[PDB]
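The block underneath contains the structure these notes are about, expressed in structure tokens.
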Amino acid sequence: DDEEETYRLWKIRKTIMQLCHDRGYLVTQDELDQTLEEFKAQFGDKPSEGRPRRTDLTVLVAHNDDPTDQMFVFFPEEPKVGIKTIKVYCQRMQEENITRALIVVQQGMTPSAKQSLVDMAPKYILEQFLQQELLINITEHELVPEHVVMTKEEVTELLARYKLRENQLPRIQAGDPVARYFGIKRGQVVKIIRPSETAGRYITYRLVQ
Amino acid sequence: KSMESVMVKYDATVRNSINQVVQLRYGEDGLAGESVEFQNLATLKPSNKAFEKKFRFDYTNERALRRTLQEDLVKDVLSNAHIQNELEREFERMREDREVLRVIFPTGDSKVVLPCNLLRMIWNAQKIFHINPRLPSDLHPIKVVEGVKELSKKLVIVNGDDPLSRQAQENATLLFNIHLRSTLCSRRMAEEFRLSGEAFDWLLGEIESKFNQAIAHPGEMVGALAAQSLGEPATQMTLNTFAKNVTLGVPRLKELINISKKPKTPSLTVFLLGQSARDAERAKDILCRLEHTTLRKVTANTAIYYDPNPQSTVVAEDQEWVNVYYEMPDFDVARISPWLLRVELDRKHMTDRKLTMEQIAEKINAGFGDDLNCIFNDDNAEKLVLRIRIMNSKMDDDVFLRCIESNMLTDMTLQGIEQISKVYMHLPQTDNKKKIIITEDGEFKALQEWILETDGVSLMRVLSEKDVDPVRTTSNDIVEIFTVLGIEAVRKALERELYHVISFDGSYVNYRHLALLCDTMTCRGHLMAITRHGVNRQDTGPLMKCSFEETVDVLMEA
Amino acid sequence: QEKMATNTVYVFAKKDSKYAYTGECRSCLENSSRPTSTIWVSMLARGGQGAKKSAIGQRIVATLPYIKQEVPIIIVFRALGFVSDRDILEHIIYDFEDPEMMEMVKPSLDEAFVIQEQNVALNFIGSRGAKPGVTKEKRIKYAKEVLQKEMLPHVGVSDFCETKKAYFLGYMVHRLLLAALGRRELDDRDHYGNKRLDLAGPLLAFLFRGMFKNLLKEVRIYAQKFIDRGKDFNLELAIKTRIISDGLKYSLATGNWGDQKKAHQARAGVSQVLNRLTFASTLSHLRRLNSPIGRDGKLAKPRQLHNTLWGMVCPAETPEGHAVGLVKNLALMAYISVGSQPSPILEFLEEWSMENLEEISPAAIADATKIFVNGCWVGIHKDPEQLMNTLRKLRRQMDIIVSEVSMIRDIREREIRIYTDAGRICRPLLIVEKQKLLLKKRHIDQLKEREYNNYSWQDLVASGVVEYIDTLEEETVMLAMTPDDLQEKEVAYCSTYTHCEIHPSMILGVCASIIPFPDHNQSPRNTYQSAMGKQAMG
Amino acid sequence: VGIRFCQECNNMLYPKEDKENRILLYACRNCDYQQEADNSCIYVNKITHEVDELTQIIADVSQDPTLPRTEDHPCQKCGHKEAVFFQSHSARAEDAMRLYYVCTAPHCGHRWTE
Amino acid sequence: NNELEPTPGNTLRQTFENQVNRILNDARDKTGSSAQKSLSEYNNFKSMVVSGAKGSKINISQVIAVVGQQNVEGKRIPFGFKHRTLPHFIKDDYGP
Amino acid sequence: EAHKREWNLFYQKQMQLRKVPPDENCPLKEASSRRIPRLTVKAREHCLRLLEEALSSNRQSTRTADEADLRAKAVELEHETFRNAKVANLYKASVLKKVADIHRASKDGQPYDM
Amino acid sequence: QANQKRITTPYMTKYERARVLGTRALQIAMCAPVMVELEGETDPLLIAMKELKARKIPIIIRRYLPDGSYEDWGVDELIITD
DNA sequence: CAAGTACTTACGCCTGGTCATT
RNA sequence: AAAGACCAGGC
DNA sequence: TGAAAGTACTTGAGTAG
Ligand SMILES: [Zn+2]
Ligand SMILES: [Zn+2]
């Protein structure tokens, strides 16, 4: 029906707020814990021909360390995202000189849209997320351990202590769901803290290739 | 041949032939498996009141203190507040460590593998130094505290003053340190074991010596050992696994090793969150939201009739409600198509799935647009009938309706998640699948909840479903866990599946061997099958690949 | 050497093939010529061909010999001169009053709606052959030759036999449709009634046919190269005796069954060396059966002990290792049929009522039983019970039917199969009439005086007391294990016993009969002893 | 439900609509034969296949030695005590274990399920 | 007589097979328990079972009480012949 | 997945080739709406008249108040049925279910409460 | 690496003990001087074990850390497991 | 970018005899 | 005598 | 009669003035 779509939109917003928080962006506690009833009351309820048109759901966040870069999570209405919508999104980003962005597709993006999304890679990093992938926080799963994005100083210390070339570390594909969750590019190292029935804790580090 | 060259280097890091780090410490703790033994945590299980009563070291009693300690030690403990603060600090540390155990060990399984046997060594200390439990001891509790701290500093797996190495050390012996603090507690050493000073020092010495002997020996070819230790149980396991049917034994080991994309029984265990966990009806309702029920699972029989005019009603028992529908301003005035598809739906399947004819009409209209007529009985009748015409007003309507009916009965997706053949529903008897919680009194308790085992695997859709627990709904196909969750998730899942296939017969393989196999797969960033595609795909040498199933091909490529 | 029983229709179901149900028939012309020229009739799964299949799985197709791809069955039927779809259906469906089978066969007709003449159908078959003919005439001639000679040669290879071939092809399609509707069980794979054993007879015949073909080929070559000159020709010089002598010698010696030049493609492991360590070993080697399936197969089913091995193959004796269940040993009473030409049975059936397939209206075949002799469909019969009683009487008295000929009445399927084929495995069972043995005291009295009385086993069999029962007649036989406990009236379990076993200790073979009290052991220990006895010393 | 054949070429009749008369006509495609139809049902898809097995059973199975027989259940037509009983022996038997009885004695052939 | 409701998750035939296997396995277990409880303290079978040197409780149960259900492919002895396991039985005999 | 799009294209290609304000006093809430496609205002009037004769029967069987407030009651019922249905056939089915429920309530003898 | 900053196990591994015993035994069999006094033992393995216990083996084990650097540990410095 | 095909691999060790080709 | 194939067998 | 699964390859294929 349509309350299913509102439940989906609320859960997507919850997961995206957790995703923005985990990357270190400034999100309020209420944004992280907002009930479905509260979301309907604030955003009108019924999405079809209603107050939430899947626009105005976009969330702008700023990083704790420097409030200049920010990050704008979009919400396209077209089930098949095309060149035009990502183009207008990039224009809006530029007018506010914001750098990183997400695009929460409904079903998928056209191949030309994907090529254009990877085209402006150093200028404006825009990532793509299917709506289905955002209905659960994969990091909240019991099998998924705690991933922490290591800084360059920490990675330098890591390779100094163990005397490792960066390619001797275990790897993790950039398209892995957790790596995509933290938006890790090639080169960064992710610290993985997991419990063990033989040691208690084993901190691994995986390099993104 | 997958892990033949994997060994423990002299920096106590497990590395393959290309100096790639597989495990930072061998078996995540750095100790060889010959010396470890089963022990009980003794702090994970007991309740808050029991934990306090067993470890607190109540120094205020002044009566049991003299019954447990020598005369002078009681006066020292009562008078000196520094000793009291040290004792309270010890207990608070035990409480923190107990919470760490609870998060590390949910399900409350205190049976752990640790290097040196604390209980046996305390018994030996009692017997060697002729401890008389009936008489008070002569050991300062602060001596126990300081001694366990000194031993903690002296038991080192990852050395160096570096904060990184310091944290690695604290992790590598955390389980053993909680075990030592719990077993060597001041209260337990003054009340239960009642050791003496010399016996306590000897106990510290032997703990240190046995722990040092346990540390992995650099040069130990861990990979070959792990491969053989997973192959030896594979010989004795039955090739057959035989109402859920999950493949076990050599076939399941083969599916796990070869990361097969088409397992015989791709299953998905689903845990329900809210009231659906404790209620049969809501559990069945969620199951109806998961299993795939096309129109064939609900249709009794479908037949195409010739109905030149709707008023004719060529089916005799279908007049009344029809003339209720066509006495309205409908499109009958135009050339309504004559051919009719009459589908009778079975009542039993309708009431088993809580479906109604209204919802089937909605599905038909959604999947075929408003340009296809679908008027139904509106139930409350002895026969569930839906009469569908193709109103448009050459592909004559008979053949087109045959194709439409075949499509509806095959792929109409009336309800549920596709590629999910059958979803069961049962209350578990074994404790692993129950809902383990921590009571208010701090005690581990198991609550029986409804769970659903599903044949077919669609992990993302089930996890996204409302009233399905995302933190516990897992699957058993390695590839789908890798695709949905990640590479670490697939590591842990593969460990669990290997553990299942090995331990289904009660057999035990030490965790480090499974850990090394699961790491040698999920280390290069992708699920690397233990097969010619993955042992011969890595960045090893041509001569190592040339010994495993390709020979001339690898040499020609090189 | 085992082989699937030729001249029979077996409806199987592949696990994941593009065919759902496949009826195969291995056809040999009374072992007179050719090894076997099989025919398949499959049903093309459930997935359609775009715009024709929109039901539960249809479009019967036929895989003929020497045709590169499949041919729809209706085209094959029309190629035999049956243009009308009513005639084709009459050959396929025996009673049109059953709409389900018609609904099952209709899309196969819809596939072949385009082709509507005999010549165009034959062209359709021919153009898909090994090499399409340049002209229509060559394609037609090749298609006719494939249809008559190689496709189903056991039913007939002499010209006008097209009607008989049509009836048998319809029978295969009817078995296929029965399996598709579910009215028939899919034929058991390892069912031993579906297996024939080639003893030294058929095997040496198989080699001798090849070597004689070679001797004739060489003599024709010699004569042809000597006749261009036109002087004369001598047979003694032209005949190379080495062909027969050395071919037989090599095949028996090396074990590779066939020509020397084709050793790799030849069957191996036949004609082993008689191991003479122990007498029991010699006997076990002389009485041994070898399933030709590769020993490296991981499928457990072809190695398991089938229920049908009861009294034919020792349940215990089988070599351990990767050849377990595939090398078997005969039970004590097992006898392998040597062969008998089925001329008298056909003559008797024709004289004693029976209506041949040529002179019967197809509508009369629904309610009549179908008499098969050596697998070829010889006709239909109206009163089947009388026929079975009369045939059994003849076989018991051994006048027209020899004792090794099997007669089966599939009652639920209105079929009667008579087998005179060599290779069937049978055991002698005592005959039970009413609820008492025909083995009276007089027979034992004459056998106790076996000397100076000229009473032997053959007199016992010719007196209608004992009867050979092969594996697929054992299905229609209710057997009493022992008389003294089962024939007698009690709380009744079965009051219709048709045969009784002489002694249930004859299920065990030669090497397993030395076991004392074998019923008390665990069966694997009996297998280990069966292996060990051949290695004993004496 | 079944197949209706043409009267001239005996090839299959496919369903058709008579536009001028508005009536179901089974029309032939090998020829021009057209026939008025009375069933008004081109196709029937009994997916539940609630087929009674009594029509398939043949009375000659009564004279099968291997089948079991009871004197407890007499025949409803002739009252003969002995009756040979057997299970479905066919499809849909994986969820059906009902027994079918065929009466004995020649010429009765009655069959029923209990 | 069709008085057995199909257990959820299984068809009627599988439910009946489960009932038969349960009854026969319960019988084997109880008979084996009785045989074990009837062993003299001097029994050599019991001495080797308690010693664990070579043996199992089921071995005593089979050598004294009952050998038990024989399974092929995990189900009971399949109907190799036409609806009968051996010629000596009547068709559709599902008895033990 | 290929079969889905193939059948969709087939159905679209085989079906494509096959292809007023309330007068004065219509008793409907937001009658000038088109949330349900191909639902003519005359169809709404006819469904309202079926509901109104149902309410008249309920009055004759349970003695409701009067027609003056039955007008507003019918307005509310039809508006609720409008908001609970999407396609025209669904609207007809929902009004049929509601009139069947009204008939059930009238036959029970109890007044048609909310 | 240099003599300082030895970051490895102070204990002598079983492989190190095995190979040091084997090499010292071969040296002794090849008329090498024996560092410890011998109580009339003629088995080179037995003399080697006597020397190892007495901590008088003239062998330095070069342990190659995976980065390529090496640590040289004298046999006398390491603590024997047995 | 799917549908089609072909290729490679399928326990370890051990004992004897036989035969054809050299 | 040699390595190639096959066969049977032992654990 | 009664081998079979992962990874290749190997083809044809595929919105405005
Ligand atoms: Zn015609
Ligand atoms: Zn009767």
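The residues of chain F that appear here are 498-516, 526-620 by Swiss-Prot count, in order.
Recorded method for this deposit: electron microscopy, 3.7 Å.
Even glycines carry a Cβ here, placed using N, Cα and C.
Recorded in Swiss-Prot as a mutagenesis result, F:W504 to A carries the remark: Abolishes interaction with POLR2A. Sequence-distant contacts (6 or more apart, same chain, Cβ under 8 Å) of F:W504 (mutagenesis position) do not exist in this structure.
According to DSSP, F:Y508 (mutagenesis position) is assigned to a helical segment. Record note (Swiss-Prot), mutagenesis F:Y508 to A: Abolishes interaction with POLR2A. The unchanged residue is displayed.
According to DSSP, F:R515 (mutagenesis position) is assigned to coil rather than to any helix or strand. F:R515 to E appears in Swiss-Prot as a mutagenesis experiment; the accompanying note says: Abolishes interaction with POLR2A.
Experimental mutagenesis at this site is recorded by Swiss-Prot as F:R550 to A, annotated: Impairs protein folding and abolishes interaction with POLR2A. On its own chain, F:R550 (mutagenesis position) has F:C532, F:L534, F:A537, F:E584 as residues at least 6 apart in sequence with a Cβ closer than 8 Å to its own Cβ. F:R550 (mutagenesis position) falls within a helical segment according to DSSP.
In Swiss-Prot, a published mutagenesis experiment is listed as F:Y597 to A, annotated Reduces interaction with POLR2A. Same-chain residues at least 6 positions away in sequence with a Cβ under 8 Å from that of F:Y597 (mutagenesis position) are, in sequence order, F:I542, F:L545, F:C553, F:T587, F:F588, F:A591. In the three-state DSSP classification, F:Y597 (mutagenesis position) falls within a helix.
Taking the Cβ of F:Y508 (mutagenesis position) as centre and 10 Å as the limit, one finds 19 other Cβ atoms among all the protein chains shown.
Packing around F:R515 (mutagenesis position) is summarised by its Cβ count: 15 other Cβ atoms lie within 10 angstroms of its Cβ, all protein chains included. Straight-line distance linking the Cα atoms of F:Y508 (mutagenesis position) and F:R515 (mutagenesis position), rounded to a whole number, equals 11 Å. Among the mutagenesis positions F:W504, F:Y508, F:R515, F:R550, F:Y597, the ones with a Cβ under 8 Å from a Cβ of chain B are F:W504, F:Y508, F:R515.
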